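Shown next, in structure tokens, is the structure this report addresses.
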Amino acid sequence: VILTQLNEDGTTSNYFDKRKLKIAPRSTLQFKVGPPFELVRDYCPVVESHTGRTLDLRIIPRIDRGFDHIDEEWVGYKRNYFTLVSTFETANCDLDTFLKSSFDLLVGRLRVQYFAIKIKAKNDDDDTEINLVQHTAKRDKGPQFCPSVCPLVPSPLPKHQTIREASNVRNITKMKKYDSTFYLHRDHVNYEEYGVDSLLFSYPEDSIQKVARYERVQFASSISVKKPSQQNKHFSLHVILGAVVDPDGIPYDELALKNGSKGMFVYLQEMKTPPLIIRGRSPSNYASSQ
DNA sequence: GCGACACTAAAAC
DNA sequence: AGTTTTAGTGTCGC
């Protein structure tokens, strides 16, 4: 009824079928590691502005809620939240050095203002994009919003347990405990150590995330989860690492920039999940029907 | 089969 | 030790 896998940090992922077993909403059994991500491709090379050295990049993503491994399928529920977290790493550059340096895209060099992640959902069979929505903890008593582009600096990905523990923190003392894991406060560095041109000082805000945390995410309520044949549709979640550049022949999305102008989120790397099944609102998807 | 509202159980404090 | 918060899902009404 419950199938258990040991996670990397010694927590468990407990996979169960909600058609057969109902578990409380806030049970720790709702937290579990989702499908592993795979490389789609690498896109634009990035080089350090004097040495010319190519920056090695790797997305480090994980799903921490919302998906169960059931009968060799990865299964989510339309009505329920998923969590997708990601960092990136630069294998050949330590953070402290990285932040003082400057980087160009090799396309013909465009200067990188900052690095960022975005997520997308797709129909895995035809590449059609599927809208995602997020809520705040207040859910219907707060706003709905689409996942945003998240400026980030390189960081190790927190353990599954850490994401769990930080999921609903409001208490100031506990927030302080996790602050260094999730944020870099640029306003607290010694500005004299940095050149005007440094990467750190072209990030758009002083509070810079170390981890992209997309919590309380759902597929848009309009999604059709079955094909006309009544076979399940296959979806996939995508994580894209980009460099944001000033717009003034390679894959990119336009971005609403800080100064107001029409920025450019130039793709660097993309990963995706294997195929995902999503169960809809049908009563037959819930143990209550049995 | 959707948005809204309701109920409820364990986490958070 | 009690009260509030959060989120899976049951239900209503178009």
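The numbers used for chain A are those of Swiss-Prot, and the residues that appear cover 33-139, 146-286, 294-335, in sequence.
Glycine too: its Cβ is placed from the backbone N, Cα and C atoms.
Residues near A:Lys50 (mutagenesis position) in space but far in sequence (CB under 8 A, at least 6 apart, same chain), listed by position: A:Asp100, A:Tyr109, A:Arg324, A:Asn330, A:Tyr331, A:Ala332. What Swiss-Prot says about the mutagenesis result for A:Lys50 to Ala is this: Reduces DNA-binding by 70%.
According to Swiss-Prot, the mutagenesis experiment A:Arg58 to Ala carries this note: Reduces DNA-binding by 65%. Listed in sequence order, the same-chain residues six or more apart from A:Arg58 (mutagenesis position) with CB atoms under 8 A from its CB number zero; the list is none.
Long-range C-beta contacts of A:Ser59 (mutagenesis position), restricted to its own chain and to partners at least six residues apart, with a cutoff below 8 Å, are absent. Looking at Swiss-Prot, the entry for mutagenesis of A:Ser59 to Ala says: Reduces DNA-binding by 86%.
A C-beta separation below 8 Å, combined with a sequence spacing of at least six in one chain, links A:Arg97 (mutagenesis position) to A:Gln62, A:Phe63, A:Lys64, A:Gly66, A:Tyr113, A:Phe114, A:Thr115, A:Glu253. Among the mutagenesis results in Swiss-Prot, A:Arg97 to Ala has the note: Reduces DNA-binding by 67%. The residue drawn here is the original one.
DSSP classifies A:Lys110 (mutagenesis position) as coil under the three-state reduction. Within 10 Å of the C-beta of A:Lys110 (mutagenesis position) there are 16 other C-beta atoms, taking all protein chains into account. Swiss-Prot lists A:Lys110 to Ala among its mutagenesis entries, and the accompanying note reads: No effect on DNA-binding but strongly reduces progress through meiosis and sporulation.
Record note (Swiss-Prot), mutagenesis A:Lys176 to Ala: Reduces DNA-binding by 50% but does not abolish sporulation. The unchanged residue is displayed. DSSP assigns A:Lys176 (mutagenesis position) to coil in the three-state reduction, placing it in neither a helix nor a strand.
Among the mutagenesis experiments that Swiss-Prot reports, A:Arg177 to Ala is described with the note: Reduces DNA-binding by 96% and abolishes sporulation.
All protein chains included, A:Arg208 (mutagenesis position) registers 7 other Cβ atoms within 10 Å of its own Cβ. What Swiss-Prot notes for the published mutagenesis of A:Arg208 to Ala is this: Reduces DNA-binding by 50% and abolishes sporulation.
One entry in Swiss-Prot concerns the mutagenesis experiment A:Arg254 to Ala. Its note says: Reduces DNA-binding by 93% and abolishes sporulation. Within 10 Å of the C-beta atom of A:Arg254 (mutagenesis position) sit 21 other C-beta atoms, taking all shown protein chains into account.
In the three-state DSSP reading, A:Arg326 (mutagenesis position) counts as coil. Cβ neighbours of A:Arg326 (mutagenesis position) (same chain, under 8 Å, six or more residues apart in sequence): A:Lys110, A:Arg111. Among the mutagenesis entries in Swiss-Prot is A:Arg326 to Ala, noted as: Reduces DNA-binding by 50% and abolishes sporulation.
Where the chain is interrupted between A:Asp286 and A:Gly294, 7 residues are left out of the deposited model, and the two C-alpha atoms stand 15 angstrom apart. Separating A:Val139 and A:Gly146 are 6 residues for which the deposited structure gives no model; the Cα atoms of the pair are 5 angstrom apart. Under the DSSP three-state reduction, A:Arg97 (mutagenesis position) is assigned to strand.
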